[PDB]
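Heads up: the structure comes next, in structure tokens.
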Amino acid sequence: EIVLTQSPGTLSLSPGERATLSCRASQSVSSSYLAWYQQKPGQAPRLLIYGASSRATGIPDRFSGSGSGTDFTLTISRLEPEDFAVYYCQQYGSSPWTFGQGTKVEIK
Amino acid sequence: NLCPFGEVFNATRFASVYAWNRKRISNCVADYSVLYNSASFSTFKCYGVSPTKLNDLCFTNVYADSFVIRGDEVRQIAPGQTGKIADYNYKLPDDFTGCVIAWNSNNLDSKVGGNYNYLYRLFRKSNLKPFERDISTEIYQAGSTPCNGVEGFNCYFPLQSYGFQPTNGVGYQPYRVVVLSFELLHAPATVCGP
Amino acid sequence: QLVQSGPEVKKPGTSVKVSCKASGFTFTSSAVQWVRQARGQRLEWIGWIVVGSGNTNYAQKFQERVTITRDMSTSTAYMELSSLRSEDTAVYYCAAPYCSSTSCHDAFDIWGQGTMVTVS
């Protein structure tokens, strides 16, 4: 369960972002109960996606994700190159709810 | 034709709050003097004309109920009285005509440890209708995501219990409750208590 | 929104409580989780407790090394631990899904200012 995986490590990019970020684990677990969050330098870790293909009433458009079950994916197809923070995966599903490796996004 | 209330408070396995029990008191009569006046009770909320005069009038029909409750949780023991019981375990009949003979038995119906002798409700679709029960142990579905019948985020097993033990304080101390619906029906009316 | 309690400076060896306060969303319609972090650290979990129940959950890291608590009158949530360690310094984030009495979200979205819980 505990060993989650996020391949892109510390991705390096620039403005004009079509970036994406994916989540795997050491185990096959649920699908409806996993999420990705956004954390800036000193900000409260905000909400991005609860469940792969999902959004909230206020979470920004051009924001999406996909996958299920075994493996998970996210992206933000277009974006104003404003902020490039750390992104955190977290399954909760069945106990023990736990948090992902965390992948950063910057600008060259 | 003698039906004492003994059989009720002698039900040493007092039923859980939601999973209360019943005895259709009918076609029987018995005298309940000492344990209604000389009783060592506490919070004798028994409605009707008064605590007395019931051992002076025949009954249309009488129904019995047992509750095992947290000490001051009695606050919620009234219809239209809100709380984490009416919403979940037993909202009494909105116009509850029967009464309540609850009283604290800290010794009785409790022993050291997380007593397994009583259970109650925490999570429901909505407020429980008056004068019924829930047996379900199905998980708490209320909202968007489904949960395929396993406990988890926004779907929890709704029957959590305060399995207290006698050592507590009065509000958290054991409290027997019995509820006695002296309901009133037509031509079959076959209970008396002189 | 949310307001965690103040930045609490307890001894490096102590027993510590922590308090969180809501706004709009009500605990008694959801659960609240505790997690840990610092300036640069992996956003690490602690546990979470239902609010309707005392049912709390946490890794095998906290079987006796954990304690959470709720307030149905103040609707202030709390955690604590007894006999912690100097390593246990962190910005203890409490979060909870936006819920308003059957108006719930499925996302641990609401993350307060963060009690800087400092064992010092």
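Here Swiss-Prot sets the residue numbers for chain B, with the shown residues being 334-527 in order.
The backbone N, Cα and C atoms fix where each Cβ goes, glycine too.
According to Swiss-Prot, the feature domain 'BetaCoV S1-CTD' maps to B:334-527, an assignment based on experimental evidence.
Among the mutagenesis results in Swiss-Prot, B:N343 to Q has the note: Reduced viral infectivity. The residue drawn here is the original one. Same-chain residues at least 6 positions away in sequence with a Cβ under 8 Å from that of B:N343 (mutagenesis position) are not found in this chain.
According to DSSP, B:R346 (variant position) is assigned to coil rather than to any helix or strand. Packing around B:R346 (variant position) is summarised by its Cβ count: 10 other Cβ atoms lie within 10 angstroms of its Cβ, all protein chains included. Quoted from Swiss-Prot for the published natural variant B:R346 to K: In strain: Mu/B.1.621.
All chains included, 8 other C-beta atoms sit within 10 angstroms of the C-beta of B:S371 (variant position). One entry in Swiss-Prot concerns the natural variant B:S371 to L. Its note says: In strain: Omicron/BA.1.
Under the heading of natural variants, Swiss-Prot lists B:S375 to F and annotates it as follows: In strain: Omicron/BA.1, Omicron/BA.2, Omicron/BA.2.12.1, Omicron/BA.2.75, Omicron/BA.4, Omicron/BA.5, Omicron/BQ.1.1, Omicron/XBB.1.5, Omicron/EG.5.1. The local packing around B:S375 (variant position), expressed as other Cβ atoms within 10 Å of its Cβ over all shown chains, amounts to 13.
Under its natural variant entries, Swiss-Prot includes B:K417 to N with the note: In strain: Beta/B.1.351, Omicron/BA.1, Omicron/BA.2, Omicron/BA.2.12.1, Omicron/BA.2.75, Omicron/BA.4, Omicron/BA.5, Omicron/BQ.1.1, Omicron/XBB.1.5, Omicron/EG.5.1; May enhance affinity to human ACE2 receptor. Its Cβ taken as reference, B:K417 (variant position) is surrounded by 16 other Cβ atoms within 10 Å in the chains shown.
The Cβ neighbour count for B:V445 (variant position), using a 10 Å radius over every protein chain in view, is 8. B:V445 to P appears in Swiss-Prot as a natural variant; the accompanying note says: In strain: Omicron/XBB.1.5, Omicron/EG.5.1.
DSSP gives B:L452 (mutagenesis position) a coil state; it is part of no helix or strand. For the mutagenesis of B:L452 to R, Swiss-Prot gives this note: Increased resistance to neutralizing antibodies. Decreases HLA binding to NF9 epitope. Increased binding affinity to human ACE2. The structure shown keeps the original residue.
In the three-state DSSP scheme, B:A475 (mutagenesis position) falls into the coil class. For the mutagenesis experiment B:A475 to V, the note given by Swiss-Prot reads: Increased resistance to neutralizing antibodies.
Looking at Swiss-Prot, you'll find the natural variant B:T478 to K noted as follows: In strain: Delta/B.1.617.2, Omicron/BA.1, Omicron/BA.2, Omicron/BA.2.12.1, Omicron/BA.2.75, Omicron/BA.4, Omicron/BA.5, Omicron/BQ.1.1, Omicron/XBB.1.5, Omicron/EG.5.1. The Cβ of B:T478 (variant position) has 17 other Cβ atoms within 10 Å, all protein chains considered.
As a published mutagenesis entry, B:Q493 to N appears in Swiss-Prot alongside the note: Reduced host ACE2-binding affinity in vitro. Note: B:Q493 (mutagenesis position) has non-local neighbours B:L452, B:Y453, B:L455, i.e. same-chain residues 6+ apart with C-beta under 8 A of its own C-beta.
For the mutagenesis of B:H519 to P, Swiss-Prot gives this note: Increased resistance to human covalescent sera neutralization. The structure shown keeps the original residue. According to its DSSP assignment, B:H519 (mutagenesis position) is coil. Listed in sequence order, there are no same-chain residues at least 6 apart in sequence whose CB falls under 8 Å from the CB of B:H519 (mutagenesis position).
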In angstrom units, rounded to an integer, how far apart are the Cα atoms of B:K417 (variant position) and B:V445 (variant position)? 25
Measuring CB to CB from B:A475 (mutagenesis position), give everything in the same chain under 8 Å that is also at least six residues away in sequence. B:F456, B:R457, B:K458, B:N487
The rounded CA-CA distance in Å from B:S371 (variant position) to B:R346 (variant position) is 24
Length of the line joining the Cα atoms of B:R346 (variant position) and B:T478 (variant position), in Å: 39
Looking only at Cβ atoms, how many others are within 10 Å of the one on B:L452 (mutagenesis position)? 17
